Amino acid sequence: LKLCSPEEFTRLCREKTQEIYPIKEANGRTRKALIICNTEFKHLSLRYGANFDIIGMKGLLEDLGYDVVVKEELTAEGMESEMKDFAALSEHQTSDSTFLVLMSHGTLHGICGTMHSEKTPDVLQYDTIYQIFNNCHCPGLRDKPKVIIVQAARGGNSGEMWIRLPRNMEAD
Amino acid sequence: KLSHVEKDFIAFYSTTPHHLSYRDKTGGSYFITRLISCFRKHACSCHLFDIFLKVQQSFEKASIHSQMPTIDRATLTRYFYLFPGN
């Protein structure tokens, strides 16, 4: 990751003050980011290579100045409690933003927990994530960017067709 | 004090609704790999939306296992510059 020169940082803060989110100086700054990733499931296929997404995202967010919290192998209720725990961290008061990275198997309206199955649905609705982190329930991140990154399927259909799987490739 | 209920959110999904998302056993998720790559190249000079749009641009050409990352439920009111290194 190449850094932004201090002259550009002061240039954008002078030219477009009202148009950009205020960035706190790195002195008394405690940026927090959350990574939730599920690899092993009771009924679903093991997500091979999911560790290749954790460290890369964890290293990227660390290069961006975030302290990364990593929680793995969670049910839907486990994800919700870990998100509520992360949303109440006092470090958000001395932060300027947060990142939320969610990686697992997925459904149309939610992300799968470890216990998910056709007969045993274990799904955290993405709508619930917004409730946990909105201005009502997350006072530390009010007026601050909350970025949600989701790696998961959103259904079972293929995303391409013709108009007039490989061995090392898996589906989430 | 008065405030909105929901604001300053942005979501970046790996593909479109109803559709599968793919992952390489030897490299991880294609979406995560492209996202990290675009961030490393453009975070020093581009704000978050432009970075996301560059990720989406890299998926524009349809492939045999196509994905199209989508921006969702976005309530950013300003440009989010990360200013890496500051």
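Following Swiss-Prot, chain A shows residues 102-265, 278-285, kept in their order.
Method of determination (from the header): X-ray crystallography, 2.1 Å.
Quick reminder: no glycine exception, Cβ is built from N, Cα and C everywhere.
The annotation active site is assigned in Swiss-Prot to A:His206. With a cut-off of 8 Å between CB atoms and residues at least 6 apart in sequence, the same chain places A:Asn139, A:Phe142, A:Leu145, A:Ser146, A:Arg148, A:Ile212, A:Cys213, A:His217, A:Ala253, A:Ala254, A:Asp285 near A:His206 (active site), listed in sequence order.
The mutagenesis experiment A:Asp285 to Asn is recorded by Swiss-Prot, whose note states: Impaired NLRP6 inflammasome-dependent activation and release of IL1B and IL18. According to DSSP, A:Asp285 (mutagenesis position) is assigned to coil rather than to any helix or strand.
Across the 12-residue gap left unmodelled in the deposited entry, the distance from the Cα of A:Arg265 to the Cα of A:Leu278 comes to 23 Å.
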